[PDB]
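Below: the structure, in structure tokens.
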Amino acid sequence: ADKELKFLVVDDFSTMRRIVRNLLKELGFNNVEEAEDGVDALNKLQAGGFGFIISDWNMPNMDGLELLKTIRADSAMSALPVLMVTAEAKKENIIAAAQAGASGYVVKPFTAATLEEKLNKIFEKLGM
Amino acid sequence: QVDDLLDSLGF
Ligand code: BEF
Ligand SMILES: [Mg+2]
């Protein structure tokens, strides 16, 4: 995948966004912007040019599942990769992510190596 | 069933 791929990192905790952005940088992805919930995310997405979303699940205003469904049903954004992040792998939550079209699913906390593994799985399926 | 469900999903 292209090093300049533009990421949106979505989490209501600024520290978690900083951490994910730093892991992305460690992997060579420097083109990263942030959003604090699903509403904020959709606002920022209107700027265009985004190529990959990493989203938390539990957020106020619009949560990560609501965000994912909106992106998947959107005329312009329907095929955007979305890596969903959760605090605990539970069957119900994983199955909800699958039904909604999550590109990937990773449980916090995770290493750069795990992040690279999950990104690569998504790139491979999508032919990126 | 968790890591195994994840595999099935390609997650
Ligand atoms: F708030 Be996220 F689901 F960790
Ligand atoms: Mg959260």
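Quick note: numbers on chain A are straight from Swiss-Prot, i.e. 2-129, in order.
Going by what the header records, the deposited coordinates were determined by X-ray crystallography, 2.0 Å.
Any Cβ shown, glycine's included, is placed from N, Cα and C.
According to DSSP, A:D12 (Mg(2+) binding site) is assigned to coil rather than to any helix or strand. Sequence-distant neighbours of A:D12 (Mg(2+) binding site) (same chain, six or more apart, CB under 8 Å from its CB) are A:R18, A:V21, A:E37, A:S56, A:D57, A:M60, A:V86, listed in sequence order. Here Swiss-Prot flags A:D12, A:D13, A:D57, A:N59 as Mg(2+) binding site.
Look at Swiss-Prot and you will find A:7-124 tagged as domain 'Response regulatory', backed by sequence analysis.
While the structure shown retains the original residue, Swiss-Prot records the mutagenesis experiment A:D13 to N with this note: Abolishes function, reduced rate of phosphorylation and affinity for magnesium ion.
What Swiss-Prot says about the mutagenesis result for A:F14 to A is this: Diminished rate of phosphorylation. For A:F14 (mutagenesis position), the same-chain residues lying six or more positions away in sequence with a CB closer than 8 A to its CB are A:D57.
Reduced to three states, the DSSP call for A:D57 (mutagenesis position) is strand. Within 10 Å of the C-beta of A:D57 (mutagenesis position) we count 25 further C-beta atoms, all protein chains included. Under its mutagenesis entries, Swiss-Prot includes A:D57 to N with the note: Abolishes function and phosphorylation.
For the mutagenesis result A:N59 to A, the note given in Swiss-Prot is Diminished rate of phosphorylation. Close to A:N59 (mutagenesis position) in the fold, though at least 6 residues off in sequence, lie A:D13, A:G65, A:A88, each with a CB less than 8 Å from its CB.
Mapped onto three states, the DSSP output places A:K109 (mutagenesis position) in coil. Take the CB of A:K109 (mutagenesis position) and look out to 10 A: across all protein chains shown you find 14 other CB atoms. For the published mutagenesis A:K109 to R, Swiss-Prot gives the following note: Abolishes function, decreased autophosphatase activity.
Selection of the mutagenesis positions A:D13, A:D57, A:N59, A:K109 by a Cβ distance under 6 Å from ligand 2 yields, in sequence order, A:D13, A:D57, A:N59.
Assigned with DSSP, the residues of the domain 'Response regulatory' (A:7-124) fall into helix, strand and coil as follows: 53 helix, 22 strand, 43 coil.
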